[PDB]
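> I'd like to ask you about the structure that follows.
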Amino acid sequence: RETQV
Amino acid sequence: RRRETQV
Amino acid sequence: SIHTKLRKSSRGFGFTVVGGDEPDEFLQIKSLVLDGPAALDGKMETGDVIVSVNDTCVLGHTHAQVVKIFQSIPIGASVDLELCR
Amino acid sequence: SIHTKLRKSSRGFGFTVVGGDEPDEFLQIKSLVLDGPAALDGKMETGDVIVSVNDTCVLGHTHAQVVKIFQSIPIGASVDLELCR
């Protein structure tokens, strides 16, 4: 679950 | 109803 | 962001909390007590999420830890709350 | 509790987020991107919990719901964030 925005 | 604690 | 300060009475701060059943879930104000400090103060409201207590971030603490820090406040001492709604 | 404002670039805001499993779980900052908006602003830190984005509280929102809020900001526009340490 690590999303780069 | 989930746990509800008064403080 | 809502900021208040409540004085600790023998009857408590005048509010109930829910949530924090696991370290990943945040806590919320479930109810306000009639003629209690939270209610005469009028800034907190049901569904408000508790962000910090006396400058300590409580997002990540269990329902049990948070109750402990609230009951750990001596009668007459006050608490600084930061809530999100 | 910390308050920053970041400008949206084609390359994003310069930070990554973890958490937001269920709608009663909270989201956190995992990493800051080298010389991206967030890192250059110098206020955000890894581990910081996201409380709100532009006046609106995200604590009751899922991980995709909050990612959709950041991705739906046009380039050049800026978001206001409140985070807690």
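Chain A is numbered as in Swiss-Prot, which gives 154-158 for the residues shown.
Any Cβ shown, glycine's included, is placed from N, Cα and C.
Experimental mutagenesis is annotated in Swiss-Prot for A:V158 to A, with the remark: Complete loss of binding to MPDZ protein.
What's the neighbourhood like for these features in this structure?
DSSP assigns A:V158 (mutagenesis position) to coil in the three-state reduction, placing it in neither a helix nor a strand. Within 10 Å of the C-beta atom of A:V158 (mutagenesis position) sit 18 other C-beta atoms, taking all shown protein chains into account.
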